[PDB]
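To start, the structure itself, in structure tokens.
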Amino acid sequence: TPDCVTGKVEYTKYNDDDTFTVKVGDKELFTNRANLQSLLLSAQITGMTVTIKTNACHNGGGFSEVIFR
Amino acid sequence: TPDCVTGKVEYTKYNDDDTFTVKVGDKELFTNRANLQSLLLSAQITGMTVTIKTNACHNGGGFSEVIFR
Amino acid sequence: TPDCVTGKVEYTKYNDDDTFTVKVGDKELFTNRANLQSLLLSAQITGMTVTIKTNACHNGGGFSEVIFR
Amino acid sequence: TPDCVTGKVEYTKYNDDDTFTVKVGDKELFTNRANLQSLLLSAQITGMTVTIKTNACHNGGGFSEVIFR
Amino acid sequence: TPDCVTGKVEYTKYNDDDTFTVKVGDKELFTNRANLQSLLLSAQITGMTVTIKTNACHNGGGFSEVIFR
Ligand SMILES: OC[C@H]1O[C@H](O[C@@H]2[C@H](O)[C@@H](O)[C@H](O[C@H]3[C@H](O)[C@@H](O)[C@H](O)O[C@@H]3CO)O[C@@H]2CO)[C@H](O)[C@@H](O)[C@H]1O
Ligand SMILES: OC[C@H]1O[C@H](O[C@@H]2[C@H](O)[C@@H](O)[C@H](O[C@H]3[C@H](O)[C@@H](O)[C@H](O)O[C@@H]3CO)O[C@@H]2CO)[C@H](O)[C@@H](O)[C@H]1O
Ligand SMILES: OC[C@H]1O[C@H](O[C@@H]2[C@H](O)[C@@H](O)[C@H](O[C@H]3[C@H](O)[C@@H](O)[C@H](O)O[C@@H]3CO)O[C@@H]2CO)[C@H](O)[C@@H](O)[C@H]1O
Ligand SMILES: OC[C@H]1O[C@H](O[C@@H]2[C@H](O)[C@@H](O)[C@H](O[C@H]3[C@H](O)[C@@H](O)[C@H](O)O[C@@H]3CO)O[C@@H]2CO)[C@H](O)[C@@H](O)[C@H]1O
Ligand SMILES: OC[C@H]1O[C@H](O[C@@H]2[C@H](O)[C@@H](O)[C@H](O[C@H]3[C@H](O)[C@@H](O)[C@H](O)O[C@@H]3CO)O[C@@H]2CO)[C@H](O)[C@@H](O)[C@H]1O
Ligand SMILES: OC[C@H]1O[C@H](O[C@@H]2[C@H](O)[C@@H](O)[C@H](O)O[C@@H]2CO)[C@H](O)[C@@H](O)[C@H]1O
């Protein structure tokens, strides 16, 4: 799956349908994988660089793949 | 959904019916989403600014949407 | 529900029936709410003041309500 | 249940059958309680003293009771 | 089960099929055990040494056993 954005997590958002949004770089993206919610908030709190990989690389696009560095 | 309050979490409370209350700004609000309990206590501990979005923007009102910054 | 004890958590204990005991002030109290285990150990680690509310305010009494400050 | 060992946790191990081993003092002990995995790793990271109570107080013995201080 | 690699976690990756990859030493390995995701990210954040044990000790090999030190 191609790299879409790499950077520090700017903010996260819990959504009404239980999906989770993250803003990294210039994109707001969401995931429906519940296991990623605490992992991404941890990455946000500790200032980790993340790379999100998705073919839906546009604002509001979905993803499931993330690299934590 | 409109912004209701933005600020640091002043306290949280676990309730007898397993919902979770947070006090942000001048409002006490609750959520029935279990996944948000550890996320909100983490935001409280680390001093994150949160924005809660809800149409029930009054003391005792419910919410599911939260932005963590 | 009335306030029973307020203070820093002295110790916590996982029990054989999967309930969780906490010692705050002069009371040892337990809860059967699984969601509260990680929250209470976080409060213990970070030195938060907690208030436990319960009508069974005696050693070995049960509770479900907790305020984290 | 009697005290078996007290001390800082030296290491933990996730096992192939999803049980979790801890080494405290001179004993390696395991638990089948999933809820204890994150609690014990937190105790390890923060240097907490733990007391494990079990009647199977020997290397490879099972436990469910733990006091976190 | 034999030791395969020991070292600090270089990066972790959440995968599209909900497995989790870790790079330790010269190997990229994955696990299908959901409970290990938060444990491994905690080990990564805090700089813990981990040892992964697996008979599939090659890039892309699976594991379930991990020692955290
Ligand atoms: O978390 C939501 C969702 O994330 C992942 O899917 C993403 C989009 O939601 C999904 O529409 C997108 O599908 C692609 C196909 O991968 C591609 O082969 C096809 O040509 O175009 C569609 C539309 O762009 O894929 C992205 C991730 O690449 C995840 O796969 C999915 O299960 C779900 O978790
Ligand atoms: O966590 C509890 C609850 O939070 C969210 O719902 C909130 C209130 O509980 C709910 O009564 C409120 O209803 C709104 C309608 O959505 C809106 O269309 C109408 O105009 O006004 C009523 C009353 O304010 O909605 C808020 C959220 O804005 C969440 O949606 C719900 O599922 C549940 O989690
Ligand atoms: O986690 C265990 C338990 O905690 C909460 O209940 C507590 C006691 O376990 C319960 O026996 C006690 O019951 C009270 C009633 O609240 C009171 O109205 C009646 O007059 O006397 C009885 C006996 O003391 O209540 C406390 C909490 O105040 C929690 O409510 C319960 O669901 C369970 O989680
Ligand atoms: O996590 C595994 C297991 O831990 C607890 O049980 C422990 C041993 O696994 C179990 O074999 C042992 O049994 C005791 C009897 O309870 C006792 O009555 C008899 O005298 O001796 C045997 C052998 O030592 O008990 C220990 C705990 O003391 C936990 O109870 C069990 O449910 C399970 O979680
Ligand atoms: O998380 C994925 C997976 O990890 C563990 O299995 C690993 C490989 O996925 C599995 O193919 C491998 O099988 C071994 C046999 O157990 C062994 O008897 C034989 O000699 O070699 C094969 C191939 O290496 O085992 C490793 C772990 O050593 C875990 O056991 C499995 O349930 C699953 O979680
Ligand atoms: O305590 C060390 C070992 O724990 C686990 O095995 C225990 C127990 O020791 C053993 O006798 C029993 O057959 O299985 C238990 C787990 O269900 C691990 O599986 C071992 O690798 C040791 O770490």
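Sequence positions for chain C are given in Swiss-Prot numbering; the residues included correspond to 21-89, in order.
In case you wondered, yes, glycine gets a Cβ from its N, Cα and C as well.
Pulled from Swiss-Prot, these are the features on record:
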{"type": "MUTAGEN", "residues": "C:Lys33 to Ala", "note": "No effect on binding to receptor"}
{"type": "MUTAGEN", "residues": "C:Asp37 to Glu", "note": "Decrease in binding affinity for Gb3, and in binding capacity. Reduced cytotoxicity"}
{"type": "MUTAGEN", "residues": "C:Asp37 to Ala", "note": "No effect on binding to receptor"}
{"type": "MUTAGEN", "residues": "C:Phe50 to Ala", "note": "4-fold decrease in binding affinity for Gb3; 10-fold reduction in binding capacity; great decrease in cell cytotoxicity"}
{"type": "MUTAGEN", "residues": "C:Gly82 to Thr", "note": "Decrease in binding affinity for Gb3, and in binding capacity. Reduced cytotoxicity"}
{"type": "MUTAGEN", "residues": "C:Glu85 to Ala", "note": "No effect on binding to receptor"}
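Overlay of Swiss-Prot feature records on the structure.
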residue	record	contacts (Cβ under 8 Å, 6+ apart)
C:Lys33	mutagenesis position	C:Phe40, C:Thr41, C:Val42
C:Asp37	mutagenesis position	none
C:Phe50	mutagenesis position	C:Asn35, C:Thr39, C:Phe40, C:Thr41, C:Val42, C:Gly80, C:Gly81, C:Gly82, C:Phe83
C:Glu85	mutagenesis position	C:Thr21, C:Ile72, C:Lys73, C:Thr74
Including all protein chains shown, what's the count of other C-beta atoms within 10 A of the C-beta of C:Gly82 (mutagenesis position)? 13
Write out which of the listed mutagenesis positions, namely C:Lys33, C:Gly82, C:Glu85, lie with a C-beta under 8 A from a C-beta of chain D, sequence order kept, or 'none'. C:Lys33
Which ones, out of the mutagenesis positions C:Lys33, C:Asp37, C:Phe50, C:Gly82, lie near enough to chain B that their C-beta is under 8 angstroms from one of its C-beta atoms? none
